[PDB]
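Engineer: Quick one: structure below, then a few questions.
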Amino acid sequence: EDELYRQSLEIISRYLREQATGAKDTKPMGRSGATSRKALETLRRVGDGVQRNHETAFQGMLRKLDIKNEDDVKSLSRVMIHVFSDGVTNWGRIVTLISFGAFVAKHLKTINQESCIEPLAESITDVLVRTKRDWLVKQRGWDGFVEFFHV
Ligand SMILES: O=C(O)[C@H](O)c1ccc2c(c1)N(CC1CCC1)C[C@@]1(CCCc3cc(Cl)ccc31)CO2
């Protein structure tokens, strides 16, 4: 099918959900689980740092987007394409894309619109994979992501 898309969605979906609920999903990973597990660990370390280092900017952009419902959540894909896709690609910007998504995911829980988190993860994945596949493939995908941030 599309293994890069499938793996990307599982990783992003899980990180967003875990960020919003504060609990880990004990369900096993699908294909390429070992890598996905390392990718999630990486996001918990780096993504979490991003949300703090840029807390003020993140809080400001969130207020800007004024997210209250499903229509508002749907409006985010155009903004992601405008800001993320139309720019240089490097792991740092991909981490910001996902980190702000988690920031939004937490917001969705506060306003009791939790059922929008999964659709949101899907939208982030679409933007990332469908507009930056060449780069991702060249950078060795998630294996490369894990390698890049290795400590
Ligand atoms: O190039 C830049 O400026 C940065 O490097 C950069 C890179 C990616 C990126 C953003 C910035 N942003 C903007 C920043 C300002 C505080 C968050 C969030 C983004 C756009 C809004 C909507 C949206 C909604 C969701 Cl669910 C996720 C990501 C995003 C698009 O992802």
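We number chain A the same way Swiss-Prot does; the residues here are 171-321, in that order.
The backbone N, Cα and C atoms fix where each Cβ goes, and this holds for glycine too.
According to Swiss-Prot, the protein carries these features:
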{"type": "MUTAGEN", "residues": "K194 to R", "note": "Reduced ubiquitination"}
{"type": "MUTAGEN", "residues": "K197 to R", "note": "Reduced ubiquitination"}
{"type": "MUTAGEN", "residues": "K208 to R", "note": "No effect on ubiquitination"}
{"type": "MUTAGEN", "residues": "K234 to R", "note": "No effect on ubiquitination"}
Engineer: Using C-alpha atoms only, work out the spacing between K194 (mutagenesis position) and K208 (mutagenesis position) and round it to an integer in Å.
Structural biologist: 14
Engineer: Do me a favour and check the Cα-Cα span between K197 (mutagenesis position) and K208 (mutagenesis position); whole Å is fine.
Structural biologist: 15
Engineer: Starting from the Cβ of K234 (mutagenesis position), draw a 10 Å sphere and report how many other Cβ atoms land inside it.
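Structural biologist: The answer is 9 other Cβ atoms.
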Engineer: Minimum Cβ neighbour count within 10 Å among the mutagenesis positions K194, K197, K208: which residue?
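Structural biologist: Fewest other Cβ atoms within 10 Å, among the mutagenesis positions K194, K197, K208, is found for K197.
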Engineer: Please state whether DSSP places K194 (mutagenesis position) in a helix, a strand or coil.
Structural biologist: coil
Engineer: Could you state the whole-number distance in Å separating the C-alpha atoms of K234 (mutagenesis position) and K208 (mutagenesis position)?
Structural biologist: 33
